[PDB]
2 protein chains.
Amino acid sequence: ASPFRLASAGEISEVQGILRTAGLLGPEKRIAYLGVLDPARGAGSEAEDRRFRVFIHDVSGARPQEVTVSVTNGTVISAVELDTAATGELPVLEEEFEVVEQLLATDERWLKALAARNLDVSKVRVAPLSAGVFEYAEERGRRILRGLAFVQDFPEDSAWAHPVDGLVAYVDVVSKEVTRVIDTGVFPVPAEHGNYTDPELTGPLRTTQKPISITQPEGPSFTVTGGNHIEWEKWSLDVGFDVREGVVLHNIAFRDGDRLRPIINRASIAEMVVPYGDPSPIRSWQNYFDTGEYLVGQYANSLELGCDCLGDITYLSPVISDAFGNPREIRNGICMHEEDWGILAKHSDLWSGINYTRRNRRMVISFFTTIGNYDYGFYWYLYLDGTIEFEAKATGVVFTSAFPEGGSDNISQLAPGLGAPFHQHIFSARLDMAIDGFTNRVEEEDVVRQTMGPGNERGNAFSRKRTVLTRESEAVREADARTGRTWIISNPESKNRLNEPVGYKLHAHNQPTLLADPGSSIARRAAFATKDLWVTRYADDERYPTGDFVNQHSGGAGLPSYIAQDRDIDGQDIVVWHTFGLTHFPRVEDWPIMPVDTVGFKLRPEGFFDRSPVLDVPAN
Amino acid sequence: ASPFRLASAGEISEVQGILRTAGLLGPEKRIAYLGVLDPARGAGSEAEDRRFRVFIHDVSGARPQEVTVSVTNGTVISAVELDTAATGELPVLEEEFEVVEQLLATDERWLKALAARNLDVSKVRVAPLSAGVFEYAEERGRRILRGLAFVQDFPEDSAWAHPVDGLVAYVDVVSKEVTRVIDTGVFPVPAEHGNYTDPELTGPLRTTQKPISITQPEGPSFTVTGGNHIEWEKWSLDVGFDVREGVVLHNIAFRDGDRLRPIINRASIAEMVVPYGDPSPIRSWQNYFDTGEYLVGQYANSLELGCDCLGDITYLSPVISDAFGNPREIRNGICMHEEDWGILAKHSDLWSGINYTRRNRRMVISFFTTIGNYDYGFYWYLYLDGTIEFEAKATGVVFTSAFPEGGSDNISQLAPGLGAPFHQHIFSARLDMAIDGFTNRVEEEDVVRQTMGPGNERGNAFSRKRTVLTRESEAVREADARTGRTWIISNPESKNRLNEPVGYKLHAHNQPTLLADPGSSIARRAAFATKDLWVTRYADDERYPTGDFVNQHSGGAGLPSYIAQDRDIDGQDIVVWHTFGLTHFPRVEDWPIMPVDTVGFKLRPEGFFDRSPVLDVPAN
Ligand code: NI
Ligand code: NI
C-alpha cells in the first residue's frame, strides 16, 4: 500500500525481466546498482508509481547505462549511455574483488616482487581497492582497482597482521591487464600474528561476566505495520533500505496531540569517506568512499539475536539485487527495538513536597556493515522528548603497513614492525528537512559574550545571535565550538503559542573535518568533508554529496556544484548536509582488533512544542 | 581496614566527642563542613590515622574555626580561627535557608513591595541564594543570603511558575537583619501554573509504554568488599563520599595480567558554578557554586529502585554529620551496577571466514542531588576497554523571571509572561593522576595539517604534534575543537612493549567555557571556569579550584594562586583540573520541568597496554 514500503523480491525480479526484455539485460551486463526511487512530492500523484533506478555495467567493455524502470507499469522510463571518463565510473562490483588477486598471481612483476621477499604467491592476499584519480592519464575511462598485499599464513590467519609494504599494483579489471606494479623497496613483513580467537593471544577467557537480561514481558511499545512503518511513543516514520546508503529514514513525524507534525522528510548517511594521511606512494592514493564506491548497504551483516542486538528485537530483512538482477535477502539485516535511557526528568521540590522522577527511552533502528578490514554500525535513535540522534560505530581490524625504521610522522606502531597509517572516517548525513512542513530555513546560532559596561555593569551578561542563511552561496558553514555554534532549522510560517517559529537545533560534535591539503585530489573529490554544514534547495537529482558516480570521478562532483546554483533557501524546501567524522592515529589497543569508536550528531526541539512533550509519560 | 573506607556513624560521633572534649563544640557551635581526609602521600606512617577536617560556625557571631582531628588517636591536630572577611565565609548551613523568608515576612520594606503587587506574604516563597561578592561594603565579614520571591498559590503548587520580578532582598543570617530590600518596579507575576502532576496539564497519561525488564539472574559481576571497594572486569577502586564533593573515586587501577596498574589516584567534581547572564540588578549577582557554597553531597537524594536505578543495584548509604556533629545516613544515596553497552568489537573477515563479535559493558557509580530548583546527577563509568568517563545530568525546574514586554537578549520565554534568564552550569573535575604510578607528565596533542609539496606531493598527509607542559606556568590550556586538541597524561618512566611511555588521553567535549566578562566578580571567583584544562603539582592543601572557602570570597585563592608557584610538572606527582559545562538558553520544551541535558569527558588508554586488553572477553 504505502509508496515508502521496502522493495519486494517480486519487484526486483520484475525489474530484471523488464530490463532483459528491452535488451538492457544480457550476457555481459552486470547490475552495479539497483534501488527503488522515492515518491516525487506530488499530491494524489499517479496513484502509485514504483520506479527503480539501475546502473548497468558491461563486462565486455561496452558503455554502461543509467536506466530507470517503472515496475507498476512494467516499462523502461529512461536508458542513457554513460561516458564514465566524464561522469565517473560505476560502483565497484562485489565480483571484481577477487579479480585483482587472480590477475596479479600470474604477473611476472608481481611474482618477482614476491620472490624478492620470499613470499609464496598462494599466500599473498590482495585487497581490491578504489583507485581514485591521480596523475595516470591512461586510467581515464578505464575501470581501475589498486592492490595491496597481505600475507595469510593459513586459511584462518589474519592477513592484516602481515602487510607487504613497499609494493602496490594497479589493475584494469575490464581489459584484465595489470597496468602497473610498483616496488619502492622491500620492507620486513611483520611476523606477529593477530589472531584474536587464538587462545595463545587471547589468554584464558574471563569467567567473571555474569548475564544481564533485557526482556519485554509484554513485548515492545512500537508497532510495525505495512512492513516498515513504525509507530512509537508519538513518533511515526518509515524504515527504508537502499543498497548504497543502507538504512534510510522517511517521514519522521511527531503526533503533537492531534496533529501529526512532520520534522524530517528523509534522513540518511549519503556518503562515508576514509582518507589516509600516509605520504608514501604505496598508500598516498588511498581514500575509500565506503558508501559511494562500495555501497555499504550490500555488505550489511545478518545480525544475530543476543550477540548483536540484545533484548526484544524486531528485524527487517531487506532485499537487494545481485549482479544479474536476482533478488537477494539480507536476513536480519536491520534491528529495531526500544531501550531504556536512564532518567528523563527529575525534581524533588521542597516547597511543594512533590518528588517527581520519569525514565527516558530511545527507539533504535540500526544495521552493521563490513567493508574489507572495517566494520561499521549505523544507529538512529528517537527519544521520548523529541530528540533525534545518529551514531556511527567504527570497529574491524586496522588497515596496516610496515612501521618505518626511524619512526614516522604519519604512521603509528601497533606491534613490532607493524604500522597503522593515519586516517579519518568522515560521514555526511543528508537531512531532507520538513519542520512542520517544507517551508524551512536554517539559522546559525552563536553564543555572544558581552563587554562589562553600561547596561552590563557587573559584566555577567551573555546572549546568543542568529544569522539566517538566505542563499546557497552562504550556506556552507564551519563549526565554532568556542562560541557554542549550532544550526537551527525552522518553519517561518508555523509558530508555537509564544508566537515563535517552530524549530529544531542541530548539535554537532565539532570533530575535525578533512585534513588533506585543500588542493589535494581528495579535497576536490570529497569537498563535502571540508566543511561541517551545507544547506541546499531540494532537487530530486541531488542525492549524494559527492555525486552519483564516485568511482574515479575527477572532482567537484556534488555539493560544490549544487551549491553553485545559489538558490533561495530562506523559507523553501531545503536539505541540510552535515559532515562529521573520526580522526584516527591508531593505538596499540586498537590491535589485533579495534574496540568501537563512535561519532554522530543530534537534533533537539527548539520551540517546536508549546511546553514539554513528555508530561504524559506515566510513573511506572 | 582500608584507610579509604567510608566514614562510619561511629567516627562522626567520635569527632563530635573529641571536639566537645577539646572545648571546640559548645552549644553555639555548628558544623558547617565535616569530612574524612585521604591518607598522606607515600604512607610513611605506621598504621591507620583516620583524620577529619571540620569547619565550625558560631551562631553567636564569634570567628569560625577550621579544625583537623585524628579520630584514631582522639586528638585535635590543628584548630585555627578564621578571618572570614579575608579567607571567605563558611559553606551555607542548611538551617540558614529558612531564615531568609521568615525574616522578610515581618520586614515593612518587603511587605510594602508585596502589597504593591497584591501578593499575600503567606504565599510568597523566597529562594535563599548565595550572595557572592559585590559592591556592598557592609557585607564584608557578614554571612549574607539574597532572596528572590516566587508565589505558591497552594501547598502543592510549583512556585517557580510564578516569579516576582523587580524585587530582591539581602539578609544577614547571623545577626538576623534584613540589610536591604530593592524594588526596581512591579512586573506582572506569571499566572499559568507549572504543575506537572496536574492531569489538566499532563493530559491523560500514556498507556503505550510496555515494560523493559533488566535483570541479572546470577547477580552482578562486580564485588563490593570492605564496604566500598569494588572489583569489576579488571578494574579496582574505592568509592568514597564527601559532603562537599559527593561521590569521589579512589585508587582507580586496572589488573593487567599479574600487575594491578594504577591509573587515577583520586577523581572528583571539585567545584561547579552556575552563573546567570541577565544584566538586571535583580539577578546580576546570581552565581551558585553548588559544590563549594552549598556542598552538593549533603543534598543527595535517596534513590528509588526501578525509578532512579533500574536493574540489579548495589547501594551505598553514606554517612554525614548534621549541624551538631551527630551522624546522619543518606539511605540508598549511591547506586552501583553494571550495564550492557552494545558492541565492543566486531569483524567479519572475508579472507579468514572468521566472524567475530563481542559486547561492551560499563560499571556505573552514581548519585543525584537537589539544590533548590535544580537536580544534578553525577555518573562515573568504567568500560571493559579501559575507558573512564564522567557524565553530569542536569534536570529539575528552570529558574524563572518575568519575560520583559519588548523581549530580551538575556532571557527567553517559556510561557506567557514567564522568562528564563540565560546561564551556564560549569564543572571542574579534579583528576589526581597516577598513570602506572605518580611520575606523570601532560602533553597537549594537536592534529597537524600538512602542505602539499616536497614530501607530500599528493597533499594527503596529516600528522599530530605533542607539547609537554613542563611548569605550572604553561599548564593552563584552552580547547581547540578545530585541530582535534586533546591532552595525554603519561608516565615517562613506564614504557609499553614498543618502548613508548604508557598513557591515557583526555577527550573533552569542547563546550563554551565561562562567558562572563574577564573583569567580572564571577570571572575572578570562578577563574578555573575560564579555561578548559589546568595542571598542578600535587599538594595536600590544594583541594578545590576555588579554595576551601568560596562563600562570599573574592579572588585570591584557588587554581590561579596554586599555579603561580610554577612548580615542575614534567614527570612528577600531578593533578589535572578539567573545566567542562553547559550553556543554557532555555526553551519552551524545558517548561514546566526540564528534560535531562548532559555534559562530560572521558579518558581512553593511549599506549597504556601492549595490545587490546579485551581479547579475553568471551562470547556474550
Ligand atoms: Ni580507523
Ligand atoms: Ni540550566
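Chain A uses Swiss-Prot numbers throughout; the residues present, in order, are 9-628.
According to its header, the structure was obtained by X-ray crystallography, 1.8 Å.
Note that Cβ sites are derived from N, Cα and C of the backbone, with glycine treated the same way.
The following features are taken from Swiss-Prot:
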type	residues	note
ACT_SITE	A:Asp298	active site, proton acceptor
ACT_SITE	A:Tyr382	active site, schiff-base intermediate with substrate
BINDING	A:296-307, A:379-384	substrate binding site
BINDING	A:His431, A:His433, A:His592	Cu cation binding site
MUTAGEN	A:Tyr382 to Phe	Loss of activity
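A separation of roughly 16 Å, to the nearest angstrom, links the Cα atoms of A:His431 (Cu cation binding site) and A:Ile379 (substrate binding site). Highlighted here would be the recorded positions (A:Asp298, A:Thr299, A:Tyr302, A:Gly305, A:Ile379, A:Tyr382) whose C-beta falls below 6 Å from ligand 1, but none qualifies. Spacing of A:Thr299 (substrate binding site) relative to A:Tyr382 (mutagenesis position) is 13 Å (Cα to Cα, whole number).
Using CA atoms as reference points, the recorded positions A:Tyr382, A:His433, A:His592 were checked against A:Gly305 (substrate binding site), and the closest is A:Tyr382. In three-state terms derived from DSSP, A:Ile379 (substrate binding site) belongs to an extended strand segment. In the structure as shown, the Cβ atom of A:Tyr382 (mutagenesis position) sits within 10 Å of 20 other Cβ atoms. Taking every protein chain shown into account, A:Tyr296, A:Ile379, A:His431 are the binding-site residues, and of these the Cβ with the most other Cβ atoms within 10 Å belongs to A:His431. Spatially, by CA atoms, the recorded positions A:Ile379, A:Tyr382, A:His433, A:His592 include one closest to the residue listed as 'active site, proton acceptor', and that is A:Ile379. For the recorded Cu cation site, residues A:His431, A:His433, A:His592 set the reference point as the centre of their Cβ atoms, and the other residues of that chain within 8 Å of it by Cβ are A:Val282, A:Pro283, A:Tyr284, A:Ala402, A:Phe430, A:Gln432, A:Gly589, A:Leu590, A:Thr591.
The two recorded residues, A:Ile379 (substrate binding site) and A:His592 (Cu cation binding site), have Cα atoms 17 Å apart.
The two recorded residues, A:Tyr296 (substrate binding site) and A:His433 (Cu cation binding site), show a Cα separation of 9 Å. Counting only the Cα atoms, the space from A:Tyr302 (substrate binding site) to A:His433 (Cu cation binding site) is about 15 angstrom. Distance between Cα atoms for A:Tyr382 (mutagenesis position) and A:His433 (Cu cation binding site): 10 Å, as a whole number.
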